[PDB]
Amino acid sequence: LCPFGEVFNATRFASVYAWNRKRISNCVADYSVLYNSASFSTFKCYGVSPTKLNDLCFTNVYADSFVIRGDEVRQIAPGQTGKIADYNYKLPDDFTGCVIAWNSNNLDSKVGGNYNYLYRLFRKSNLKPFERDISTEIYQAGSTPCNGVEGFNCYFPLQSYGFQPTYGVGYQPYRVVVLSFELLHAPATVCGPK
Amino acid sequence: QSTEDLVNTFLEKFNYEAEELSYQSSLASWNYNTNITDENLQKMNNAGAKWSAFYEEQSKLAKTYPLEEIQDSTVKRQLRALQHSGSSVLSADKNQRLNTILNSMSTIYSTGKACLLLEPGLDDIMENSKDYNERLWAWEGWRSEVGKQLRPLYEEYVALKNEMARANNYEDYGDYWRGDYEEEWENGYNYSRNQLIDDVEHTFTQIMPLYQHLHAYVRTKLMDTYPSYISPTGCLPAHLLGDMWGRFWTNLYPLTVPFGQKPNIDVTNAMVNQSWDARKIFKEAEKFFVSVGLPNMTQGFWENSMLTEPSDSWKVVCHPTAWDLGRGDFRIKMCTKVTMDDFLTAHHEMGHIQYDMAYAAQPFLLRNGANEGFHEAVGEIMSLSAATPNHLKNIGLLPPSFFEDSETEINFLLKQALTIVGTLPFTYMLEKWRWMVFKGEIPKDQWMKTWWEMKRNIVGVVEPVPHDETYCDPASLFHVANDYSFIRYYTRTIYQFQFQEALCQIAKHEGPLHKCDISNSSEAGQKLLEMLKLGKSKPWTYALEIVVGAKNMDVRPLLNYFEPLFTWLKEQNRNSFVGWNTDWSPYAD
Ligand SMILES: *[C@@H]1O[C@H](CO)[C@@H](O[C@@H]2O[C@H](CO)[C@@H](O)[C@H](O)[C@H]2NC(C)=O)[C@H](O)[C@H]1NC(C)=O
Ligand SMILES: *[C@@H]1O[C@H](CO)[C@@H](O[C@@H]2O[C@H](CO)[C@@H](O)[C@H](O)[C@H]2NC(C)=O)[C@H](O)[C@H]1NC(C)=O
Ligand SMILES: *[C@@H]1O[C@H](CO)[C@@H](O[C@@H]2O[C@H](CO)[C@@H](O)[C@H](O)[C@H]2NC(C)=O)[C@H](O)[C@H]1NC(C)=O
Ligand SMILES: *[C@@H]1O[C@H](CO)[C@@H](O[C@@H]2O[C@H](CO)[C@@H](O)[C@H](O)[C@H]2NC(C)=O)[C@H](O)[C@H]1NC(C)=O
Ligand SMILES: *[C@@H]1O[C@H](CO)[C@@H](O)[C@H](O)[C@H]1NC(C)=O
Ligand SMILES: [Zn+2]
């Protein structure tokens, strides 16, 4: 009987680049309370339908929770391209799991400008599936490198969203949680009756 | 490693670092206009200074990239927009002097005093008073007091502006202004600056006949007030033009009305009967804009916008404006009332808001109009289409038994003509004088002797009192005392009718053009949003050709709009003389 609730309604969510990982094992699964939330803008489950959840269950489940914009929600999907889908968080082509997002403008805004959420816009190459990098090295653009400190033709690789209450709809903050399964040799434990 | 590679990275940082410093300045400016206090001014000034400093730093540091190697089309023009800005870099010592001169030149106009300040009392005499003597002294006095102190300051202004223009490999300061229409493309969509002088000089000949007729009636309808004071074959004096300088003729309507027994189309009483309010007006405007296939208004529009007088004793200006603060923020600010006049402004501002929403997907540097006239021209056709009898009857504010009379149409056409057609010779003359002066061809010692020489020859307005070279007439205008382009209106006037003819043709309306309507048509709006979404990503020749199908301005649509008025007026000139003579003087008969 693992508490799926606290994963969703947690106090603070992390930046996109430092995407948190939660591991859940040796418990039961309760998907009714997630379905009856009535506050999910996107509920796209890929390879997931409540019809056949009662015959096959998995061993361990991983959860990822972060905060993104409103127009970047469509980029959390297999094969999508853009900025967040190749520099921050990529879903493998053979992905079996669920993505849930909801609006959370009422909690993460300030009239003076919230500056505690960051995203990365430059890199040397695309990120491998389920790969992370929190490197603070100054990104290099030109052929000639700069001596560890930026200025001309050198750029810091992180930029912050200035969330404010009176933005549009595609710029309002959104909270996203992704659930994925694993099929290793551990005993299949996460599945419940009724 | 190519130059394009560095350019792309440099631009992708700017596109996001400008969006905050613009938003902060927009919010600071909006809060002051909304609340007006003694403390918001400092915040607004700080935000503006920060944004200006950031822009000036980026524009200077972006000049190390040569333009010759750029291959992509839009990427080159983004840097063209970024680099040309900040061209006012000639000398640090001279910059302070120029700024002080500009501020001093602007100061006297703001603090002008004449026995009554310009806005409260001085405007009323020129706009409503019908006394000959009262205007006769006032028109001279306004130039004598305020103007004479502005003449010596304006001498160095033209020289400094010419030096600034020559700094950037231009010819004269006029050519610097003429660069808002210059574009470079393939053989079919290229525009050169020196053609703009010629094209306008064409589009004024074809309007020459009609204007002449408009010069006749009024001349024979102003005879009654002054029987033996002005000659019946000469130029109209300036002080009897219904305005201080003569920009609009719209206040001569009570003096020259053909049929005063038929009231104009007014629905204010019907609105009063049904107890309308601001929200009803704006919902009606939203219905009008959504019926033509355009999208609707976002949720925050009704919550963040100010749409009425604040009656809590706080001071506001609330001059009608529409704001696109940035990043999904759209607001409209206007003191709403319960008269018919605000019904047109409701559509006029919504047009600007829709045009702003259209191009939000373009990069930051491309979020504007095609040129300096498209943005305002888009919002006039909505007011034109929302003031027709058919729309008023369809909405419900008008009884179904109402009919249309020929005299009503003639009076409406004359009322619109006195506002639109009468402002074209003045607008053309002012720009012609300024361009010639900036070129320096006109001798400095005969400026007045040249200026009035134009007035008789082009617009046919004669001064009441002879003047020497001490005076400086053009400085009397607000747009001249401050550095501002004056050629926008000439283009906008033609563009609005150019668009209206095509849209009405696509809507398949049968009858004369002035009785058109574009409601209940999802095709015209769909075609319009095809160009509105472009923004500045393509030159304005493509934007024009997408809708009308041509590449240059044509004044034929404007002549087709006023065909009934022209034909009906043509009969009244048979027992009259049309034209003016440059032979009469105020001092000698
Ligand atoms: C996460 O925490 C919130 C805390 O408010 C839970 O919200 C409650 O939802 C139930 C219905 O599911 C209501 O009856 C309660 O009144 C709500 N608030 C309270 C006081 O708990 C939410 O249900 C939790 N998450 C999940 C998935 O159950
Ligand atoms: C747009 O490009 C055309 C290209 O042909 C320019 O046409 C020039 O016209 C002059 C005058 O006859 C010729 O001497 C040139 O040889 C033509 N070609 C070029 C490349 O200059 C035209 O002047 C350009 N500008 C406009 C406003 O049409
Ligand atoms: C709105 O228009 C109606 C049109 O009839 C007005 O109605 C009459 O008003 C007078 C008083 O002003 C009453 O004595 C009559 O009985 C009303 N009805 C009729 C049939 O004449 C009405 O007053 C106007 N104003 C409002 C706000 O209702
Ligand atoms: C634009 O947004 C408005 C709401 O701001 C939409 O209006 C609603 O449309 C639905 C259509 O079924 C009606 O049931 C509602 O009563 C309307 N009003 C409200 C207050 O919700 C409008 O339809 C949207 N766009 C269009 C196509 O006009
Ligand atoms: C504007 O500022 C004053 C002073 O702080 C405040 O009382 C008022 O509520 C604000 N807003 C309005 C609607 O005037
Ligand atoms: Zn406008």
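In chain A, numbers come from Swiss-Prot; the residues present are 335-528, in order.
This entry, so its header tells us, was determined using electron microscopy, 3.2 Å.
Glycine is no exception: its Cβ is also placed from the backbone N, Cα and C atoms.
Quoted from Swiss-Prot for the published mutagenesis A:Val483 to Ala: Increased resistance to neutralizing antibodies. Quoting Swiss-Prot on the natural variant A:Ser371 to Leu: In strain: Omicron/BA.1. A:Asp405 to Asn appears in Swiss-Prot as a known natural variant, with the remark: In strain: Omicron/BA.2, Omicron/BA.2.12.1, Omicron/BA.2.75, Omicron/BA.4, Omicron/BA.5, Omicron/BQ.1.1, Omicron/XBB.1.5, Omicron/EG.5.1; complete loss of interaction with host integrins. As a natural variant entry, A:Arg408 to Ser appears in Swiss-Prot alongside the note: In strain: Omicron/BA.2, Omicron/BA.2.12.1, Omicron/BA.2.75, Omicron/BA.4, Omicron/BA.5, Omicron/BQ.1.1, Omicron/XBB.1.5, Omicron/EG.5.1. For the natural variant A:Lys417 to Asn, the note given by Swiss-Prot reads: In strain: Beta/B.1.351, Omicron/BA.1, Omicron/BA.2, Omicron/BA.2.12.1, Omicron/BA.2.75, Omicron/BA.4, Omicron/BA.5, Omicron/BQ.1.1, Omicron/XBB.1.5, Omicron/EG.5.1; May enhance affinity to human ACE2 receptor. As a natural variant entry, A:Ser477 to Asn appears in Swiss-Prot alongside the note: In strain: 20A.EU2, Iota/B.1.526, Omicron/BA.1, Omicron/BA.2, Omicron/BA.2.12.1, Omicron/BA.2.75, Omicron/BA.4, Omicron/BA.5, Omicron/BQ.1.1, Omicron/XBB.1.5, Omicron/EG.5.1. Under its natural variant entries, Swiss-Prot includes A:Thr478 to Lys with the note: In strain: Delta/B.1.617.2, Omicron/BA.1, Omicron/BA.2, Omicron/BA.2.12.1, Omicron/BA.2.75, Omicron/BA.4, Omicron/BA.5, Omicron/BQ.1.1, Omicron/XBB.1.5, Omicron/EG.5.1. According to Swiss-Prot, the natural variant A:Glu484 to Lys carries this note: In strain: Beta/B.1.351, Eta/B.1.525, Theta/P.3, Iota/B.1.526, B.1.1.318, Gamma/P.1, Zeta/P.2 and Mu/B.1.621; May enhance affinity to human ACE2 receptor.
Features as recorded by Swiss-Prot, highlighted on the structure.
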residue  : record               : DSSP (3 states)
A:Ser371 : variant position     : coil
A:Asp405 : variant position     : coil
A:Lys417 : variant position     : coil
A:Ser477 : variant position     : coil
A:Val483 : mutagenesis position : coil
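Set side by side, the variant positions A:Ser371, A:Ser477, A:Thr478 differ in how many other CB atoms lie within 10 angstroms of their CB, and the most is found at A:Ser371. Within the set of variant positions A:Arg408, A:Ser477, A:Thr478, A:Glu484, the entry lying nearest in space to A:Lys417 (variant position) is A:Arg408 (CA atoms). Shown are the variant positions A:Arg408, A:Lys417; of these, the residue with the fewest other Cβ atoms within 10 Å is A:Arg408. Sequence-distant neighbours of A:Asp405 (variant position): residues of the same chain at least 6 apart with a C-beta under 8 Å from its C-beta are A:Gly504, A:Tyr505. Summarising the environment of A:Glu484 (variant position), the number of other Cβ atoms within 10 Å of its Cβ, over all protein chains shown, is 14. In this structure the C-alpha atoms belonging to A:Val483 (mutagenesis position) and A:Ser477 (variant position) are separated by 16 Å. Calculated from their C-alpha atoms, the gap between A:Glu484 (variant position) and A:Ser371 (variant position) amounts to 47 Å. Less than 8 angstroms from a Cβ of chain B: among the recorded positions A:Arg408, A:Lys417, A:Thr478, A:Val483, that describes none of them. Closest to A:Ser371 (variant position) in space, going by CA atoms and restricting to the variant positions A:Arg408, A:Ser477, A:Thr478, is A:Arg408.
Cα spacing between A:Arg408 (variant position) and A:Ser477 (variant position): 35 Å, rounded to the nearest whole number.
In the structure as shown, the Cβ atom of A:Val483 (mutagenesis position) sits within 10 Å of 7 other Cβ atoms.
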